[PDB]
Amino acid sequence: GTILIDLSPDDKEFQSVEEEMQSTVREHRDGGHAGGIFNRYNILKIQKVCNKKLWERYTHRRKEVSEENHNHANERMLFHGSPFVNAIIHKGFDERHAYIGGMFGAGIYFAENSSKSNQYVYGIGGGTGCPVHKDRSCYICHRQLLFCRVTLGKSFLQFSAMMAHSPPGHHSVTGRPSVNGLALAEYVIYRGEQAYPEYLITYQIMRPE
Amino acid sequence: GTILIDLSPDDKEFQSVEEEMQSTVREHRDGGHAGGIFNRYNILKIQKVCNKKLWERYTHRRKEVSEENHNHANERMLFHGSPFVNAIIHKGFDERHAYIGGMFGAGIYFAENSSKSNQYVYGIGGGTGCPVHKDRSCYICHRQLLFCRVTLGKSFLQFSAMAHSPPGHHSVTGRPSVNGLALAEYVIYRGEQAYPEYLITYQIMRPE
Ligand SMILES: C[C@]1(c2ccc(-c3nc4ccccc4c(=O)[nH]3)cc2)CNC(=O)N1
Ligand SMILES: C[C@]1(c2ccc(-c3nc4ccccc4c(=O)[nH]3)cc2)CNC(=O)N1
Ligand SMILES: [Zn+2]
Ligand SMILES: [Zn+2]
């Protein structure tokens, strides 16, 4: 039941999503090993992801979490990179989309930094890079990220020196880098129904000049 | 310089062009937002586009490409949809017919799927639909597509879900990498590498 609607580059909505992408690129401590070497993206397309059933699944869970957290959904827009983006937009998030060995427990991970999510587009650690060239820093092949609506509820704050259940009385974990002060937060949910894949962004990383 | 010659529905040439039009319809990931909801067309007319100057411009360029690519023009018949089909058939393709924001750069885009070109008849994203009813899925208004002769030469293969061609290439091929049912799309960067051979007038048909 999913349909994808192209946004025009002249639309404020497109422009706002692009600015969130570009403005949250940072340097990574791997020197680009996983996601490649770049300071900015070439945005090729931004689509709205429309699925009535997945939307209702999301809003029903958001309502439950909101009431449990004293009428506060604590809803965010966050990036998600994955080799299973095509499955996610059609079937929704579920246990198959978790990062079992993630530092804040076995759940589904999201980032404030677009460039953090870019590290997972070709798998954990960037896998072997793009299919065609086996290049984690490929400037040719098209990549996709999701920009998702995520319900955090009561979030457990975990400072970090950079499917499971949530901490008791918590609906998510907030992983907050405490050493690199330019690194933004990462977030973990333990129920697929707490995220909706609202935008599908197609892009290339750009070689610095 | 352009004249349009009507083909009879009994002509084998009409029949072969209609079959390519109908047989290359697919479902689109927008659920019909841009192009409308349909599985087939009502073909109203097919006309041959005859212009001596435009044809000679095409064949001159085709020979240049062929000579740069081991005597192989790599010539295809592909669909083109555009709000400017009337300018195209009278004056030829040029930089004003390019899709500046296309996924493979600013060039002139063609499709194997007739239904992909149908999404552009009323503009990028289907614009605001037909002039009369403002409906992207209008079943009443007459639409036009071009079925064009296109020189690809050495084509750059882009896997995926006016500028210049990549150096050492004469076109780009957009290979579909997600939708298993999509056919290829193609971009040229010189208007002289396409000739608008057939003008097809049609309606999209409402599914039963
Ligand atoms: C599903 C998959 C996986 C792993 C990690 C991510 C991922 N991990 C992150 C970790 C931190 C911040 C963002 C992300 C992010 O956007 N995506 C996504 C998918 C791929 N293989 C696997 O075992 N787990
Ligand atoms: C001239 C125009 C335009 C844009 C895209 C197309 C077009 N784009 C395609 C993209 C992929 C496949 C086919 C086509 C196709 O048949 N036509 C045609 C005209 C219309 N407005 C504009 O700025 N560029
Ligand atoms: Zn590549
Ligand atoms: Zn109409």
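Here chain B follows Swiss-Prot for its numbers: 952-1112, 1115-1161, in order, are the residues you see.
Header lists the method as X-ray crystallography, 1.8 Å.
In case you wondered, yes, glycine gets a Cβ from its N, Cα and C as well.
Under the three-state DSSP scheme, B:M1054 (mutagenesis position) falls in the coil class. With a cut-off of 8 Å between CB atoms and residues at least 6 apart in sequence, the same chain places B:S1111, B:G1127 near B:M1054 (mutagenesis position), listed in sequence order. Among the mutagenesis entries in Swiss-Prot is B:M1054 to V, noted as: Loss of activity.
What Swiss-Prot records for B:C1081, B:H1084, B:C1089, B:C1092 is Zn(2+) binding site, and it gives similarity to another entry as the kind of evidence. When Cβ atoms from all protein chains are considered, those within 10 Å of B:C1081 (Zn(2+) binding site) total 20, not counting its own.
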Nonlocal residues around B:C1092 (Zn(2+) binding site), in sequence order (Cβ under 8 Å, 6 or more apart): B:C1081, B:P1082, B:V1083, B:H1084, B:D1086, B:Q1156
B:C1081, B:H1084, B:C1089, B:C1092: the binding-site residues whose Cβ falls under 8 Å from a chain A Cβ: none
Cβ contacts of B:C1089 (Zn(2+) binding site) (under 8 Å, same chain, 6 or more positions away): B:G987, B:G1080, B:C1081, B:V1083, B:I1157
Close-lying recorded positions around ligand 4 among B:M1054, B:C1081, B:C1092, where CB distance stays under 6 Å: B:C1081, B:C1092
Other CB atoms within 10 A, centred on B:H1084 (Zn(2+) binding site): 12
Where the model skips 2 residues between B:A1112 and B:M1115, distance between their Cα atoms in Å: 23
